[PDB]
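Below is one structure, written out as structure tokens, with a few remarks after it.
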Amino acid sequence: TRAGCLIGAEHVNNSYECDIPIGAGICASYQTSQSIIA
Amino acid sequence: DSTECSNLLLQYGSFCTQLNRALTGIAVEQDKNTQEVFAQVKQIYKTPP
Ligand SMILES: *[C@@H]1O[C@H](CO)[C@@H](O)[C@H](O)[C@H]1NC(C)=O
């Protein structure tokens, strides 16, 4: 990302309303087993 | 770059931790400001010709 390099979450092309503010147009959520998505 | 840092941290880094929490709150707060001023309606209509 423009904010930095993110390790530990699975990137998804689809977009939802986000609750964890990462920055530079990226967000985080815990729903998908179950893993953190960006 | 001091050769002792763990002693310095456990004696005085907690003030910096609280102030870093204040700055993180200010940062997320500014992001929420931008969101509430530009995303009042979350609908995307394409610009017509
Ligand atoms: C997401 O988009 C990239 C763009 O190259 C593509 O390679 C990837 O397969 C896409 N993933 C899904 C799950 O659609």
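Note that chain B carries Swiss-Prot numbering, so the residues on display, from first to last, are 745-793.
Determination method: electron microscopy, 3.4 Å.
Heads up, the Cβ atoms here are built off N, Cα and C, so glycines get one too.
The note that Swiss-Prot attaches to the natural variant B:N764 to K is: In strain: Omicron/BA.1, Omicron/BA.2, Omicron/BA.2.12.1, Omicron/BA.2.75, Omicron/BA.4, Omicron/BA.5, Omicron/BQ.1.1, Omicron/XBB.1.5, Omicron/EG.5.1.
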### Where B:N764 (variant position) sits in the secondary structure, as DSSP reduces it to three classes
helix
### Query
How many neighbouring Cβ atoms, not counting its own, are there within 10 Å of the Cβ of B:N764 (variant position)?
11
